[PDB]
Amino acid sequence: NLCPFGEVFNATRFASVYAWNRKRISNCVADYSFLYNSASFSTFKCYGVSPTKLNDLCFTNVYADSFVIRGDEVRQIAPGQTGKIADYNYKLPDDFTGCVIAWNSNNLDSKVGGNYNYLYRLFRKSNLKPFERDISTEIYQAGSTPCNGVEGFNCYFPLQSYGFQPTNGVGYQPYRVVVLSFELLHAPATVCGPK
Amino acid sequence: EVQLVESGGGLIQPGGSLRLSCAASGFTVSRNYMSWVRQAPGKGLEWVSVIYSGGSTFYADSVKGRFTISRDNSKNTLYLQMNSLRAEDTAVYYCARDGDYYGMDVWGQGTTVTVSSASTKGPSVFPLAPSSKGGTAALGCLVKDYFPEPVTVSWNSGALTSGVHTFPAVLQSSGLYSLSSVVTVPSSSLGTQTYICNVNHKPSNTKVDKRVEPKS
Amino acid sequence: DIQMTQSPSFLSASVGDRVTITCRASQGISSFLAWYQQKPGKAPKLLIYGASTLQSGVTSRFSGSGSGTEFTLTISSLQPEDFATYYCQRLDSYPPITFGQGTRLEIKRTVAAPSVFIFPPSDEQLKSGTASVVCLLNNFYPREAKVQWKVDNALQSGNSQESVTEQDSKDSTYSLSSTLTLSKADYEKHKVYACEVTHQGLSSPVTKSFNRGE
Ligand SMILES: *[C@@H]1O[C@H](CO)[C@@H](O[C@@H]2O[C@H](CO)[C@@H](O)[C@H](O)[C@H]2NC(C)=O)[C@H](O)[C@H]1NC(C)=O
Ligand SMILES: [Cl-]
Ligand SMILES: [Cl-]
Ligand SMILES: [Cl-]
Ligand code: NA
């Protein structure tokens, strides 16, 4: 009974970062070999856990969060970072225990003339708490005058499209990101490695 | 009214510290990206710093570790604290409401920062004598070795304005400014009409009247 | 970092013309580009964002186009308040943030050769131990001009500074001042001081010179 990591890593469509997807991995056997062998990921960074020993560990639960961002922004998917993504879209906690995996997806998520499906939150009054997901689309009020749901001066739509084009520099090309969070609590461990 | 009003610029020595202020009206500072952008004399725009509505701050590499951007919500005011200033920090500094994809739509009027170790000094005024050779001659005044800017130059107490070119000052490697003011006049007037350049440098309370005549 | 290069550095046009200036990003940036206008002594003014969206209140004569690496600002009918410097900016409020170096839009006129004058240092200045020699290029167009200092027929490099006026409000020409600075001893070690001016309005370079003394 193997964990459905393929549904996450090999999904055909990915979510926007502001509406990042969370898959709950439980009651299964986790084989993390796909992370070591391939060298098909451009980012593989673990915190609070040893990367090479993942197959020896059991956990209460696993979370697989998935989204798409710019290459320039993959550095923000880590504990203690700041910027538009970490502040307004996807925030890891300082004591994060898990791994961040990312790979370039320019051939899949970029379209000629701009792909407008992937968005990021551009305006927000305060930062996100760790693992907070804000899907609001209310007009952002930048001044004292209320917006009443119409765009205009001091009244911005809070989301902006990445508009991924294949001509983009590597830093502005789309990257697919999966964050594995490892939860160890005083409960039965339902996700163990092989054997 | 929607406006940004800046203050706090001035003259300071390298290694000194200066705080710039930017009072806003028409929008809330704490709810916007707010940026500082500077422009050195005769150069283009250089982004200096940004503060997010959520509090994150970022700096250009040229000022990182020396400048600190901040804000006061009760006064709806942006601040830039500049420490360990250097000569190349000399610039007009602007604040602006930044909008990322929406560009920077509201800009302040700018405030001037000059970082130099030069001593305040009034200029020497030397003649640029008309050559001894349409009959139009050129004469002028070299306004050399002054600090800080600016100087003003008139001719014959304002009665001579046609044909006057007063050039922008250049900063010499000594740290002092130099400037020239020239005028083309009819060659026939060299013997009869007196030409005097009037140089004012208020920072040193210097007023000089230099008579420019043919030489021999 | 992604560089932003504007072309050309100086562009001359007339009232009523259709004008285009170009901004090139060293790598593709989709439509994350803004255009600003700045007049001397004043703050920038946002013209275009998103490569093509006109900022509210800006006249429809400004239009932005392009996506990826090549962007163009077009002024469909030039009016006198359009003569200014124009900057582009990559749109991403996270370091590094880069502006183009600027394109100055200037008033076009006919070619006018410079009238050239040379001025030896005054005796008063020589008393102080320094010699400034001044070369004046008066009322020329276009602005491109080359001043070459020669001392006893040796071309001088690294000991001169120059300054250019703004375009004259009534005849649209420029004037240039170049200053060669020497110590008194160096100045007295040589005889022939000359500035050679090359400009579009001259068939061949014009040299103005003097001999130290008389
Ligand atoms: C996602 O799909 C890829 C491609 O089908 C999987 O990679 C292959 O896995 C098989 C099974 O062991 C290997 O025989 C192939 O050599 C692999 N090919 C490549 C190019 O890596 C990958 O395992 C899938 N990922 C997950 C998490 O299920
Ligand atoms: Cl702010
Ligand atoms: Cl650049
Ligand atoms: Cl030119
Ligand atoms: Na996770």
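Heads up, chain A uses Swiss-Prot numbers, so what you see runs 334-528.
The way this entry was determined, per its header, is X-ray crystallography, 2.3 Å.
Each Cβ is built from the backbone N, Cα and C atoms, and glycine gets one as well.
Copied from Swiss-Prot, the annotated features are:
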type: VARIANT; residues: A:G339 to D; note: In strain: Omicron/BA.1, Omicron/BA.2, Omicron/BA.2.12.1, Omicron/BA.4, Omicron/BA.5, Omicron/BQ.1.1
type: VARIANT; residues: A:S373 to P; note: In strain: Omicron/BA.1, Omicron/BA.2, Omicron/BA.2.12.1, Omicron/BA.2.75, Omicron/BA.4, Omicron/BA.5, Omicron/BQ.1.1, Omicron/XBB.1.5, Omicron/EG.5.1
type: VARIANT; residues: A:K417 to N; note: In strain: Beta/B.1.351, Omicron/BA.1, Omicron/BA.2, Omicron/BA.2.12.1, Omicron/BA.2.75, Omicron/BA.4, Omicron/BA.5, Omicron/BQ.1.1, Omicron/XBB.1.5, Omicron/EG.5.1; May enhance affinity to human ACE2 receptor
type: VARIANT; residues: A:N440 to K; note: In strain: Omicron/BA.1, Omicron/BA.2, Omicron/BA.2.12.1, Omicron/BA.2.75, Omicron/BA.4, Omicron/BA.5, Omicron/BQ.1.1, Omicron/XBB.1.5, Omicron/EG.5.1
type: MUTAGEN; residues: A:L452 to R; note: Increased resistance to neutralizing antibodies. Decreases HLA binding to NF9 epitope. Increased binding affinity to human ACE2
type: VARIANT; residues: A:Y453 to F; note: In strain: B.1.1.298
type: VARIANT; residues: A:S477 to N; note: In strain: 20A.EU2, Iota/B.1.526, Omicron/BA.1, Omicron/BA.2, Omicron/BA.2.12.1, Omicron/BA.2.75, Omicron/BA.4, Omicron/BA.5, Omicron/BQ.1.1, Omicron/XBB.1.5, Omicron/EG.5.1
type: MUTAGEN; residues: A:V483 to A; note: Increased resistance to neutralizing antibodies
type: VARIANT; residues: A:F486 to P; note: In strain: Omicron/XBB.1.5, Omicron/EG.5.1
type: VARIANT; residues: A:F490 to S; note: In strain: Lambda/C.37, Omicron/BQ.1.1, Omicron/XBB.1.5, Omicron/EG.5.1
type: VARIANT; residues: A:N501 to T; note: In strain: 19B/501T
Please go through the recorded positions A:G339, A:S477, A:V483, A:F486, A:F490 one by one and keep those whose C-beta falls under 6 A from any atom of ligand 1; give the result in sequence order.
A:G339
Select from A:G339, A:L452, A:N501 the recorded positions whose C-beta atom falls under 8 Å of at least one C-beta in chain B, and return them in sequence order or as 'none'.
none
Subset of recorded positions (A:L452, A:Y453, A:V483, A:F490) lying within 10 A of A:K417 (variant position), CA to CA, in sequence order:
A:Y453
Residues that sit under 8 angstroms from A:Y453 (variant position) by C-beta distance, when 6+ apart in the chain:
A:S349, A:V350, A:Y351, A:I402, A:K417, A:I418, A:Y421, A:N422, A:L492, A:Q493, A:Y495
Return the recorded positions from the list A:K417, A:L452, A:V483, A:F486, A:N501 for which some CB of chain C is under 8 Å from the residue's own CB; sequence order; 'none' if the set is empty.
A:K417, A:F486, A:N501
Counting every protein chain present, what is the number of Cβ atoms, excluding its own, within 10 Å of the Cβ of A:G339 (variant position)?
10
Nearest of the recorded positions (A:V483, A:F490, A:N501) to A:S373 (variant position), judged by Cα-Cα distance:
A:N501
DSSP three-state assignment for A:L452 (mutagenesis position):
strand
Given the mutagenesis positions A:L452, A:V483, the candidate whose Cβ has the fewest other Cβ atoms within 10 Å is A:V483
With every protein chain in view, what's the tally of Cβ atoms within 10 Å of the Cβ of A:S477 (variant position), excluding that atom itself?
11
Among A:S373, A:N440, A:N501, which are variant positions, the residue with the most C-beta atoms within 10 angstroms of its C-beta:
A:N501
Specify the nearest of the recorded positions A:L452, A:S477, A:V483, A:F490, A:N501 to A:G339 (variant position), where nearness means the distance between Cα atoms.
A:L452
I'm trying to understand the geometry here, so how far is the Cα atom of A:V483 (mutagenesis position) from the Cα atom of A:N440 (variant position), in Å to the nearest whole number?
36
Reported as an integer number of Å, what is the Cα distance between A:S477 (variant position) and A:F486 (variant position)?
11
Here's one to test understanding: among the recorded positions A:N440, A:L452, A:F486, A:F490, whose C-alpha is closest in space to the C-alpha of A:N501 (variant position)?
A:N440
Sort the variant positions A:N440, A:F486, A:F490 by C-alpha distance from A:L452 (mutagenesis position) and give me just the closest.
A:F490
Taking the Cβ of each of the variant positions and counting other Cβ atoms inside 10 Å, which one has the highest number: A:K417, A:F486, A:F490?
A:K417
